[PDB]
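Peer 1: Have a look at this one before I ask anything.
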Amino acid sequence: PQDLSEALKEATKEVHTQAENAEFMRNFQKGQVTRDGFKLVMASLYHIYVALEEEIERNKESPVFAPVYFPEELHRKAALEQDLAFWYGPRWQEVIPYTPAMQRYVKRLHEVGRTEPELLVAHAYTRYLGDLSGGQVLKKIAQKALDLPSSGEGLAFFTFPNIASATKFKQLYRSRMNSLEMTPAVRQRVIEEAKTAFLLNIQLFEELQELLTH
Ligand code: HEM
Ligand SMILES: O=C(Cn1ccnc1)[C@]12C[C@H]3C[C@H](C[C@H](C3)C1)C2
């Protein structure tokens, strides 16, 4: 529809369905993730969020992004650093995997942030609004699958401490997406970039599934 938030949701419905059908996601939802698989996911998220959040910081003052700049509410890099120190130990930064599908996603994030920051909102939407949607249900499926020690670390990623109500925040973020001023041409490019963002996630999950069969 007219609102960017509605147009994004409509335009990405098909690719979101593709994501729901992905082998890795079917497995994840059914509690079939192993510690190895979960670690790969966390490492992937770290690389992705490092790049996204670097680009957000670069562009935070620009009219094409400032309205959707919510650093305290949304930032995930620090939580992922905490979790990776648990999952991979003190040398995590040296030992975490960085695979081609992770690299392709990072590469696109930097291209967008450096050369077409007007499309960064498509990437922030796809990452943050999705990741905020797996409330306690996704954390618990993982928690049951992983059988973690009682050491109070490893799942920080699944809690956004600065957002009390996901619905409340999501409605605000949608409004801010809708506040963005763009030409019809740019709006179309933003929609296409959200599809690209979903496709980069789908390709990532396909690669991770392939790595886990070896
Ligand atoms: C396990 C597979 C998945 C399931 C079962 C699932 C399910 C859902 C559900 C039920 C919502 C609620 C929509 C809302 O009210 O906001 C949602 C939102 C969302 N999902 Fe997923 N999802 C999956 C994978 C993905 C993936 C891989 C992405 C890519 C980043 C993604 C991106 C999003 C986004 C951006 C939203 C917010 C939509 C909006 O409100 O505009 N999802 N998802
Ligand atoms: O499905 C999600 C987030 N999510 C929830 C609803 N739509 C997207 C992920 C986010 C993040 C942690 C786990 C595995 C993978 C990467 C996908 C659940």
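Here Swiss-Prot sets the residue numbers for chain A, with the shown residues being 10-223 in order.
Using the three backbone atoms N, Cα and C, a Cβ is placed for every residue, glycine included.
From Swiss-Prot, here are the annotated features:
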- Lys18, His25, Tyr134, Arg183: heme b binding site (BINDING)
- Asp140 to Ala, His, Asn, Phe or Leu: Inactive as a heme oxygenase but active as a peroxidase (MUTAGEN)
Peer 1: So if I take the recorded positions (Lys18, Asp140, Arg183) and measure from each Cβ to the nearest atom of ligand 1, which come out below 6 Å?
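Peer 2: Close enough to ligand 1 are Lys18.
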Peer 1: Ranked by the number of other Cβ atoms within 10 Å of their own Cβ, which of the binding-site residues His25, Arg183 ranks first?
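Peer 2: The residue with the most neighbouring Cβ atoms within 10 Å is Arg183.
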Peer 1: Over all pairs in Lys18, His25, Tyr134, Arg183, the listed heme b binding residues, work out the largest Cα-Cα distance in Å.
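Peer 2: That value is 18 Å for the farthest Cα pair.
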Peer 1: How many other Cβ atoms are found within 10 Å of the Cβ atom of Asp140 (mutagenesis position), counting all protein chains shown?
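Peer 2: A count of 16.
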Peer 1: To the nearest whole angstrom, what is the C-alpha distance linking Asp140 (mutagenesis position) and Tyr134 (heme b binding site)?
Peer 2: 10
Peer 1: How many other Cβ atoms sit within 10 Å of the Cβ of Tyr134 (heme b binding site)?
Peer 2: 23
Peer 1: Under 8 Å Cβ-Cβ from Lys18 (heme b binding site), six or more apart in the same chain: what's there?
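Peer 2: Spatial neighbours, sequence-distant, of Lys18 (heme b binding site): none.
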Peer 1: For the binding-site residues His25, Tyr134, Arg183, which sit with their CB under 6 angstroms from an atom of ligand 2?
Peer 2: none
